[PDB]
Amino acid sequence: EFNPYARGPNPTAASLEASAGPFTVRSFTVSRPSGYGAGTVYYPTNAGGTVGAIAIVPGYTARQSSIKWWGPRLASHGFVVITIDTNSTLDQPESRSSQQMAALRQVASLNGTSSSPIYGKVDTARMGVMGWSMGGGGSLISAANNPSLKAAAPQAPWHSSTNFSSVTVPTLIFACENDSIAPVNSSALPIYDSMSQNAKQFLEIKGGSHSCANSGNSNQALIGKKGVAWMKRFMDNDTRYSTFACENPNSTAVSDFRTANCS
Ligand SMILES: *[C@@H]1O[C@H](CO)[C@@H](O)[C@H](O)[C@H]1NC(C)=O
Ligand SMILES: *[C@@H]1O[C@H](CO)[C@@H](O)[C@H](O)[C@H]1NC(C)=O
Ligand SMILES: *[C@@H]1O[C@H](CO)[C@@H](O)[C@H](O)[C@H]1NC(C)=O
Ligand SMILES: *[C@@H]1O[C@H](CO)[C@@H](O)[C@H](O)[C@H]1NC(C)=O
């Protein structure tokens, strides 16, 4: 069927590995954050139609800088992306999930706000969640509590419980092989293995420390391709991205790859 959510040119490995997607990106600081500490909104100026919204949360002690690279990278492919700072840098996963969802709520509110740069740019029914470490755990809590979310793609996630068997949202877990903060064997892989009801994927970056998917990482072509492909496939229902979303990269930079129920 004609997909009313399809945006942008037909993807290629090259187009998805590039630093920038097809759309021009602008950004603004949120003047009065509603339910979180601070936020930057990244948006395409020329997507050609309304686009989904993604909210991204940092890890413990961390700020927008740790996750900022996702803002332009995703927005340039046709998303409105909010990177947040938490109320406290020492907020835990449940609080991070609440704040992530408050950020999505504010982006949806701004779609209806005539003074906003994202006035009329958002499809409030199509949302995604991403984040690092405790903000990754928070993303999985967000998905568990809000199953109408269309996609989740946390990185090096941690939560006090690894049991996300209730999650029905398509979930891509970025993991870091040599993580010594939230070891893969005790955190990311148990989380991945808990999820039985969803499309899901596990992508472990070989030799990576806990920060392996953060701003300034040396694998932006692969990690950015996978994140954009997952969000395109599931937030936009865009089957042009089915092979990019589901494929094993068969990459010497990937130490572990798993996927299930992917189409
Ligand atoms: C974040 O702080 C705002 C402002 O005080 C508040 O409305 C919100 O409830 C806080 N969120 C959490 C999860 O503590
Ligand atoms: C966002 O606003 C635009 C223009 O007013 C509108 O066409 C669109 O439906 C809105 N989004 C949602 C999800 O209602
Ligand atoms: C996770 O929680 C579900 C729901 O209680 C339970 O049936 C299951 O045993 C737990 N799963 C794991 C993977 O420990
Ligand atoms: C991985 O290899 C399989 C089997 O040869 C192939 O179907 C798939 O395209 C490969 N992935 C990439 C990125 O080429």
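Counting starts with 1 at the first residue shown.
So how was this one determined? The header says X-ray crystallography, 1.5 Å.
For all residues, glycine too, the Cβ spot is worked out from N, Cα and C.
Record features, source Swiss-Prot:
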MUTAGEN   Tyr60 to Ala (Swiss-Prot position 87)  Displays increased enzymatic activity on PET bottle. Displays decreased enzymatic activity on PET film and on BHET
BINDING   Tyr60, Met134, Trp158  poly(ethylene terephthalate) binding site
MUTAGEN   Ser66 to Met (Swiss-Prot position 93)  Increases activity towards 1-naphthyl butyrate
MUTAGEN   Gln92 to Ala (Swiss-Prot position 119)  Displays decreased enzymatic activity on PET bottle and on BHET
MUTAGEN   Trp132 to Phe (Swiss-Prot position 159)  Increases activity towards 1-naphthyl butyrate
MUTAGEN   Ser133 to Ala (Swiss-Prot position 160)  Loss of enzymatic activity on PET bottle and on BHET
ACT_SITE  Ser133  active site, nucleophile
MUTAGEN   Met134 to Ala (Swiss-Prot position 161)  Displays decreased enzymatic activity on PET bottle and on BHET
ACT_SITE  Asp179  active site, charge relay system
MUTAGEN   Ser187 to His (Swiss-Prot position 214)  Displays increased enzymatic activity on PET bottle
MUTAGEN   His210 to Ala (Swiss-Prot position 237)  Loss of enzymatic activity on PET bottle and on BHET
ACT_SITE  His210  active site, charge relay system
MUTAGEN   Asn214 to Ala (Swiss-Prot position 241)  Displays decreased enzymatic activity on PET film and on BHET
Handout entry: mutagenesis positions compared (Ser133, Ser187) - the one with the fewest other Cβ atoms within 10 Å
Key = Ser187
Exercise for the section: Quick one: of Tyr60, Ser66, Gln92, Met134, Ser187, which mutagenesis positions lie within 10 angstroms of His210 (mutagenesis position), measuring between C-alpha atoms? Sequence order, please. Expected result: none
Problem - Candidate mutagenesis positions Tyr60, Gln92, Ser187, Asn214, pick with smallest Cα gap to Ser133 (mutagenesis position) - result: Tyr60
Handout entry: Extra residues within 8 Å (Cβ to Cβ centroid of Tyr60, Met134, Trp158), poly(ethylene terephthalate)
Key = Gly59, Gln92, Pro93, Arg96, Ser133, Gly135, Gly136, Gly137, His159, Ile181, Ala182
Exercise for the section: State the three-class DSSP label for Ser66 (mutagenesis position), counting H, G and I as helix, E and B as strand, and everything else as coil. Expected result: helix
Problem - Close recorded positions near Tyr60 (mutagenesis position), where close means Cα within 10 Å, chosen from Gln92, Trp132, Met134, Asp179, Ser187, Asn214 - result: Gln92, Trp132, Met134
Handout entry: Site of maximum Cβ density within 10 Å, from mutagenesis positions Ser66, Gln92
Key = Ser66
Exercise for the section: Using a 10 angstroms cut-off on Cβ to Cβ distances, just flag whichever of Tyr60, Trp158 is the loneliest among these recorded positions. Expected result: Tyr60
Exercise for the section: Just jot down the residues in the same chain as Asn214 (mutagenesis position), at least 6 apart in sequence, with C-beta under 8 A of its C-beta; none if empty. Expected result: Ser66, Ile67, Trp69, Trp132, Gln155
Practice task
Would you mind checking how many other C-beta atoms are within 10 angstroms of the C-beta on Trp132 (mutagenesis position)?
Solution key: 32
Exercise for the section: Quick one: give me the count of other CB atoms within 10 A of the CB of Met134 (mutagenesis position). Expected result: 31
Completion exercise
The sparsest Cβ environment within 10 Å, among the recorded positions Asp179, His210, is found at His210
Fill in the blank from the handout: Students should find that the Cα atoms of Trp158 (poly(ethylene terephthalate) binding site) and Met134 (mutagenesis position) sit apart, in Å rounded to an integer, by 5
Fill in the blank from the handout: Quick note, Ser187 (mutagenesis position) and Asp179 (active site, charge relay system): C-alpha atoms separated, nearest Å, by 10
